[PDB]
Amino acid sequence: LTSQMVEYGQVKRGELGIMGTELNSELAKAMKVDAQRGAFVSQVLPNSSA
Amino acid sequence: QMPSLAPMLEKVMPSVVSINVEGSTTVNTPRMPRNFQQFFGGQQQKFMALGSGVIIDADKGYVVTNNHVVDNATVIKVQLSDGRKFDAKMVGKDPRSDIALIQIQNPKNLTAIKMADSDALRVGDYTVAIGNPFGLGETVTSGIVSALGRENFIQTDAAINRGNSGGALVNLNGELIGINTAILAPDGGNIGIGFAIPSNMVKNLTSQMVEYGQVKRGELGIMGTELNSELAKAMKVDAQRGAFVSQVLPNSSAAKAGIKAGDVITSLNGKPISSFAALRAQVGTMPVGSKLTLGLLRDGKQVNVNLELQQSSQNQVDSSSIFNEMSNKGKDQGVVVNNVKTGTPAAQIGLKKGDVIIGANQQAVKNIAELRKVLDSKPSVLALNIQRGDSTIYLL
Amino acid sequence: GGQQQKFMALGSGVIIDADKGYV
Amino acid sequence: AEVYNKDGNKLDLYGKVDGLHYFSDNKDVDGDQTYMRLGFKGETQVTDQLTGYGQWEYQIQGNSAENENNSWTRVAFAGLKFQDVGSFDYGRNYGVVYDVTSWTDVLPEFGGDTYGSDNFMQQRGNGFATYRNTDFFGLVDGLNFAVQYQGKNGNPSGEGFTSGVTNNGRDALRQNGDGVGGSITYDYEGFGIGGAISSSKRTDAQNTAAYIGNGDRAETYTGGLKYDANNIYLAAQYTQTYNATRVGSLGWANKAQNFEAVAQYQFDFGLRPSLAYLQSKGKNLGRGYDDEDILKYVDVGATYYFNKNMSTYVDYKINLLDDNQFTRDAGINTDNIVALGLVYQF
């Protein structure tokens, strides 16, 4: 991780740009999600690839 | 003399009926005393609803109406325009479209409206709505086609200020072009103009209720909303431009196949998904058993899977002409029963949470239309050949 | 604005039939 | 202190620092109790008849170490007043029952504790919509009335509750359903007479087996009397409540009868001695508790006013409750307390 900061300015880690959490969150219930066993998408980040 | 809509209305009215629903629901128990200068924050309660409907099959006594009227009905009464009264039973309903089907019990000399082809509608076209605005009876109001969506909800200015979303939308020829609805759910009442389901969609959704017991609409079983919600912020979501997954529904395909709250779907079969909206509508253009691969976002997650019948459109005490919440399972693979209740009249009959019914009390029950087709022909001896996966018992 | 509860009462009475012990 | 007054807007910035210490055998109240309060009251002239206002008050404890912060909002509301008609305001405010019970809440440190905060419409609480009419359209000097509504404050959000949630939800001892109340007071010369009534729906979270005093609604009925002239202050209030009075941490009293009385005198040289008696008697409590004293004490104290900005006081709570199973279970203090305070205010 350290060499990357040196030779690039930052570490090359790509993001899927989604933001969210588990299927227990108040929003997974307050929005009633069918088939719960995965990642809940609370929001898709702006100008992102997602 | 002078022009008038009365001549075609006389050929139309015999097909429009009034509907009186009586039913109950669960309300919270009032806490007393009551303090009106104190902004706070189980028992069945009877309620009465009333709406309009349209006779769509004179022989079978099939009447189309809004789901917001018959929902939760225990007793549904129908009164023809000539004043004859009948009883009716639920045959189908679909909360998405806010459309429901019922059947007059013991029809005699009925008139059905002719359905026109929704697809030929154009904006300057003339429109006439018929409904029961404030209960005081059957009111007709006129106007034109305002917006043709293009789901194709029809928009028309033949509505009513402060009144409840009536029913029939008819063209100048007396043919059914749409059923007026209420987009102000669990309310009824309009936004200022009128929204109707187009006649062609009504025909389509309606036949499904008849020939299957419910409409074949598969759900992805996720539940969630936009990226503005308090939970999208309270949980800080990276890259916001999609559908926020607040929760993955239990025993679902989203659940089964893989997915967890938080991920924000970004696409569906390659195409961009910028809002729950976009998604909720796209998954609604796909019948059960379909396969739709979508891209999720956590760091960069994506999967492919097949969905099953939704849970919104289901049946209750109308499958067995008797009285007592099943729905269809996959293709013609019997009728799978869902969440049983507390009174347990049907659970008491040896029916658990996931009990299929391929045995028509003796025969084939690939679906609720068939099943119900038998619990109506031979009301004598009944042995439900149910098999909830393994156990293949035969209760009465 | 269910369970049994024991209570005690006390009062007087008058013998009205000596043979039958009626009070 | 008025720190701004220009073009029809006024801002008063006020507060106090109370250097305060408790002495008690009860170590949960014993020790440093230092605190400060800060607030503002603003008013803006809209027309000759219409004024807009807002008020905010905040308490910050001064008795904790620097790795923690114990502070809260006492009141926060905005309102409109129309000359000779009335006023309306909305926010965190005092319940209308306090219009009457405030009359005995005049002790140097203690007092005012036959009820509490976030306790239906009895004292401070969230979501009060309050309408007030002063002097009856300006046609009866001294006669005031008020009608108040409180919206539901329910279960916390994001904690897995499937009913009764509100955005600002909280523990059941501090919840309330919708409520309505009213107050009437009349003051002629030195004398005062008043009455108030409140009725609040109780939430499902409050009506579980985990709490005594289950009931559909919380009701309170209050009468009060006051005399305030010739350097003498006398006041008394009596309140009957139903499923409304907390019994420590146990829940609420099926019925309670609350009484408070105070006598005070103001010497010319600045000393103001005070004598008071408070009691709260609970009835039909459940769990075998039957009839029990919830509160019972005599308060003797005095304040010395150096001026309108500096004062010092001693207050002695002579606690007549005895240590028993009931008070132990509820966590009710039964020990005496001596408070000594030194207060700067602006």
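So for chain B, numbering is Swiss-Prot's, and the shown residues are 37-77, 105-213, 222-395, 401-472, in order.
Technique stated in the header: electron microscopy, 28.0 Å.
Placement of Cβ uses the backbone N, Cα and C atoms for every residue, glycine included.
Record features (Swiss-Prot):
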BINDING   B:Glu58, B:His131, B:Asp161, B:234-236, B:252-256, B:291-295  substrate binding site
MUTAGEN   B:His131 to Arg  Loss of peptidase activity with no detectable changes in secondary structure
ACT_SITE  B:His131  active site, charge relay system
ACT_SITE  B:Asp161  active site, charge relay system
MUTAGEN   B:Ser236 to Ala  Loss of peptidase activity with no detectable changes in secondary structure
ACT_SITE  B:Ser236  active site, charge relay system
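Features per Swiss-Prot, on structure.
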{"residue": "B:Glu58", "record": "substrate binding site", "DSSP (3 states)": "strand"}
{"residue": "B:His131", "record": "mutagenesis position", "DSSP (3 states)": "helix"}
{"residue": "B:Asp161", "record": "substrate binding site", "DSSP (3 states)": "coil"}
{"residue": "B:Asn235", "record": "substrate binding site", "DSSP (3 states)": "coil"}
{"residue": "B:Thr252", "record": "substrate binding site", "DSSP (3 states)": "strand"}
{"residue": "B:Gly292", "record": "substrate binding site", "DSSP (3 states)": "coil"}
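Under 8 Å, Cβ to Cβ, and six or more positions away along its own chain, B:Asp161 (substrate binding site) finds B:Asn129, B:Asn130, B:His131, B:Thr252, B:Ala253, B:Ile254, B:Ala256, B:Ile268. Long-range Cβ contacts of B:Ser236 (mutagenesis position) within its own chain (separation 6+, distance under 8 Å): B:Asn129, B:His131, B:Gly194, B:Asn251, B:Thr252, B:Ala253, B:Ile254, B:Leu255, B:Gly259, B:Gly260, B:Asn261, B:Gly265, B:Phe266. For B:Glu58 (substrate binding site), the same-chain residues lying six or more positions away in sequence with a CB closer than 8 A to its CB are B:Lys109, B:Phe110, B:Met111, B:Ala136, B:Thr137, B:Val138, B:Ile139, B:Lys140. Remark: of the binding-site residues B:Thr252, B:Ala256, B:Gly292, B:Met294, the most isolated position is B:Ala256 (fewest other Cβ atoms within 10 Å of its Cβ). Chain A has a C-beta under 8 angstroms from the C-beta of B:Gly292, B:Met294, taken from the binding-site residues B:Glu58, B:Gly292, B:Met294.
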